[PDB]
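Structure record follows, encoded as structure tokens.
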Amino acid sequence: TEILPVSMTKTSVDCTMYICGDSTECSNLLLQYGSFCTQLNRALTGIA
Amino acid sequence: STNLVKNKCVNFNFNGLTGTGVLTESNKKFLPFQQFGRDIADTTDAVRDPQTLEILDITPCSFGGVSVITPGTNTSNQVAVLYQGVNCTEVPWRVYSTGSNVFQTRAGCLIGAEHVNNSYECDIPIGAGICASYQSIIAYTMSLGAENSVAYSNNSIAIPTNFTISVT
Amino acid sequence: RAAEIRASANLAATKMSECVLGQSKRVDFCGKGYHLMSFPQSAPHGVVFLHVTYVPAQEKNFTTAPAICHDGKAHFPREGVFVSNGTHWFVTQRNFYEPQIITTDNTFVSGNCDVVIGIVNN
Amino acid sequence: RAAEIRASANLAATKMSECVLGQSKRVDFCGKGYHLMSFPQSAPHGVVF
Amino acid sequence: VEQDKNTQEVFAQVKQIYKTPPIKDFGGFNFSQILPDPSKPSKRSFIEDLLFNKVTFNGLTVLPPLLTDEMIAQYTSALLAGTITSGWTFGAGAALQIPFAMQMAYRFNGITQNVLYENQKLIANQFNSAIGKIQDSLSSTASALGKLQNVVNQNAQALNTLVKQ
């Protein structure tokens, strides 16, 4: 009998809540990383 | 200021905007409120000059990587040089560039090599379907093989009597 | 590289393991032919694999027949095909030649010989 | 993506290789029944089976 | 170099450009677009033409494929030619002819041959119109090409976010 994973729990990440905790000063400093979390969330939605 | 020249790789300071490339005449349509242009991701794709107020467009002048085709230092010492993706007129190695034969590929241009009409199971890839070899450097059209046709009919055969065992 | 190593290792697990337990018809696996066996050897980070690649070969342009009528009925065979090597006619196989007498044991009957074009009488 | 496309290429090499040139018992990989042959095509970067 | 290795791996599967002879005579079989048309200089099938149309700098060079697309087209024409005339035995043996019409009986008898010499048209036309229907479906229906479009759009956006960076 053999046991093998076939998925994982589908997870997605709010970029700006996880990295800021709902702070306007944090997010404003965070926006100058450009297209920064669209690709993360695209990868994670792609993961999703 | 100085005078401006088109269709030659130059360097330009357009009102504090420093860049490099070949300028030519553009069929685009600037409106009078426009000051300059860009197309995608902050690369100035067209500019109207600050005095004669005519539209030019900029592409940074054509270039690529250089590759060397050398068949091994034990076999020979002669080379061929590939320039990646240039029409081989806008190069200005002056000992090689003027010489016996210089060839032009869809992936750029080849120095020190002559095109042949041959067909070979090629080995050293060039790009754009041409590939080079020592065989003095030849570059040619690669053969996939001999082209042959296994002919069918309902009333003929082809019977093996031996085998060709290949062990790899 | 380790995922490439693991994909290759699962390939390696697939290749030496099964590449020995039974006839396995997948290409790039153990032999470009009727697979029978393989023989591995170690090396500092990997394996070697010589493959068993049986090949029928050295072809020609001999002759064969679509069907043969006998006493008014057409023969379309199960095994034992109508062929010729040049002089004599036999019933043989797909891949090679091994003659048998045409018998009711090695031939099966199907339809009459009056509609199909290119039939040969016998 | 190079790993996935090479995984796709390893799949792609295999689909034309081990899904046409003989009748094995392969199913649910290439083909969906008693598989006999397949007929590929070019694409920009792909295949059709 | 591995993409060049990729392309040669996926496309150079056989050793020479095998070809079927241009006359098409098995017993009444129709599949006009699986062997491409040598009167066309493209040497490709029609679906490839629609395929080519359907899909849509600061050092981000593109280096062209060594196996460039006409040779890719010539390759796949052989791969069409490889399997439709010479059967299942050349991976066992040599790419040697054996008749396709009795190959249709054995390609059936693994699944007897009275059905083929009497109903050659019917056994053919099953595949013919059905591949005809789907090749018309390939020609007519667009948006069946998600994945290559997914690869190109993701990579173009990968390039586009790379230049957006």
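Shown for chain E, in order and in Swiss-Prot numbering: 772-827, 855-909, 912-965.
When the header is checked for method, it gives electron microscopy, 3.6 Å.
The backbone N, Cα and C atoms fix where each Cβ goes, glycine too.
For reference, Swiss-Prot has these:
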{"type": "VARIANT", "residues": "E:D796 to H", "note": "In strain: B.1.1.318"}
{"type": "VARIANT", "residues": "E:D796 to Y", "note": "In strain: 19B/501Y, Omicron/BA.1, Omicron/BA.2, Omicron/BA.2.12.1, Omicron/BA.2.75, Omicron/BA.4, Omicron/BA.5, Omicron/BQ.1.1, Omicron/XBB.1.5, Omicron/EG.5.1"}
{"type": "VARIANT", "residues": "E:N856 to K", "note": "In strain: Omicron/BA.1"}
{"type": "VARIANT", "residues": "E:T859 to N", "note": "In strain: Lambda/C.37"}
{"type": "VARIANT", "residues": "E:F888 to L", "note": "In strain: Eta/B.1.525"}
{"type": "VARIANT", "residues": "E:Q954 to H", "note": "In strain: Omicron/BA.1, Omicron/BA.2, Omicron/BA.2.12.1, Omicron/BA.2.75, Omicron/BA.4, Omicron/BA.5, Omicron/BQ.1.1, Omicron/XBB.1.5, Omicron/EG.5.1"}
The correct three-state DSSP answer for E:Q954 (variant position) is helix
Under a three-state DSSP reduction, the secondary structure at E:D796 (variant position) is coil
Whole-number answer please: how many Å between the C-alpha atoms of E:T859 (variant position) and E:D796 (variant position)? 49
Just how many other Cβ atoms lie inside 10 Å of the Cβ on E:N856 (variant position)? 9
Highest Cβ count within 10 Å among the variant positions E:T859, E:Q954: which residue is it? E:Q954
List of the variant positions E:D796, E:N856, E:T859, E:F888 facing chain D, defined by a Cβ pair under 8 Å: E:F888
The sparsest Cβ environment within 10 Å, among the variant positions E:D796, E:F888, is found at E:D796
Nearest to E:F888 (variant position) in three-dimensional space, by Cα, is which of the variant positions E:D796, E:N856, E:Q954? E:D796
How far is it from E:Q954 (variant position) to E:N856 (variant position), counting Cα to Cα, in Å? 20
So, in DSSP terms, is E:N856 (variant position) helix, strand, or coil? coil
Roughly how many Å separate the Cα of E:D796 (variant position) from that of E:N856 (variant position), to the nearest whole number? 56
